[PDB]
Each structure stands twice: as C-alpha cells, then as structure tokens.
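> There's a structure below that I have some questions on.
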Amino acid sequence: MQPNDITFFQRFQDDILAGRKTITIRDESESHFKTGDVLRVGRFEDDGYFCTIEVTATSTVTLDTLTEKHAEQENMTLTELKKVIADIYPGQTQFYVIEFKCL
C-alpha cells in the first residue's frame, strides 16, 4: 500500500476531472512531492488516492490568494467558503502552492 500525495475536495476533484489546470496549496511542515513529479489525486470525502496527476509549476502564496476559495468567494457565500475551507483545511495564512495539469 501507499499513502496519498495530495487531496482535493469533492468540488475541487470534480473540477479537476474537468481538466483545466489548477494550483494547489500545501504546508511546508507537510512538504509533499515536488514539481516535475506526480501528485496523487483523490477525494477527501472518501475517494482519496483515486487517480494520479503530474505537477507543472510551483509557487508560494496563501489559499484564497489563488485557491478555488477565490473562485468560490466570488460565487458562493461565506458559509460555503467555510465549508470548502473546512473540507480543505483550517488556517488562512500564507502557504506553499503547487500547480499541476492533467496530462
């Protein structure tokens, strides 16, 4: 068996399945894989490590600073944002962002 690399809320996962490259956010203390590598994708709901993806680029920024939270912020309400945020992870402070694309 093997652990997962990075997860993505159901919403994020679905959007991922729709392709459209997207950026991710990780914690240095949890610095997972790196660029030019593979990023195991999976739904946190209960579909973790479902498929595999590859990184494309990386950067250092917050969450809503790019995370879907932004697209949602300008779409959904605070509640929803808090829902996804809670589905993604707590803490609204700068962090590591890793971009990837679906081959």
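Using the three backbone atoms N, Cα and C, a Cβ is placed for every residue, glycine included.
Per Swiss-Prot, the features are:
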DOMAIN    6-101  domain 'ASCH'
MUTAGEN   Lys21 to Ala  Loss of activity
ACT_SITE  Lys21  active site, proton acceptor
MUTAGEN   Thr24 to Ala  Loss of activity
ACT_SITE  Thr24  active site, nucleophile
MUTAGEN   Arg26 to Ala  Loss of activity
MUTAGEN   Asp27 to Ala  2-fold decrease in catalytic efficiency toward N(4)-acetylcytidine and 3-fold decrease in catalytic efficiency toward N(4)-acetylcytosine
ACT_SITE  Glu74  active site, proton donor
MUTAGEN   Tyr89 to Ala  115-fold decrease in catalytic efficiency toward N(4)-acetylcytidine and 312-fold decrease in catalytic efficiency toward N(4)-acetylcytosine
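Show me how these features fit into the shown structure, please.
Annotation note: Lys21 (mutagenesis position) sits in a coil segment as assigned by DSSP. Of all the Cβ atoms in the protein chains shown, 12 others lie within 10 Å of the Cβ of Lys21 (mutagenesis position).
Long-range Cβ proximity for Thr24 (mutagenesis position), meaning a same-chain Cβ under 8 A and a gap of 6 or more residues, is found for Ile6, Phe8, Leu39, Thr67, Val97, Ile98, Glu99, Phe100.
Annotation note: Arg26 (mutagenesis position) sits in a strand segment as assigned by DSSP.
Within the same chain, no residue at least 6 positions away in sequence has its Cβ under 8 Å from that of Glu74 (active site, proton donor). Secondary structure at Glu74 (active site, proton donor), as computed by DSSP, is coil.
Secondary structure at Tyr89 (mutagenesis position), taken from DSSP and collapsed to helix, strand or coil, is coil.
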> Just give the helix, strand and coil counts over the domain 'ASCH' (6-101), going by DSSP.
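DSSP classes over the domain 'ASCH' (6-101) add up to 28 helix, 33 strand, 35 coil.
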> For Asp27 (mutagenesis position), just count the other CB atoms lying within 10 A of its CB, please.
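Total other Cβ atoms inside 10 Å, all chains included: 12.
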> What count of other C-beta atoms do you get within 10 angstroms of the C-beta of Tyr89 (mutagenesis position), across all chains shown?
16
> Calculate the distance in Å between the alpha carbons (Cα) of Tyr89 (mutagenesis position) and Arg26 (mutagenesis position), and round it to a whole number.
10
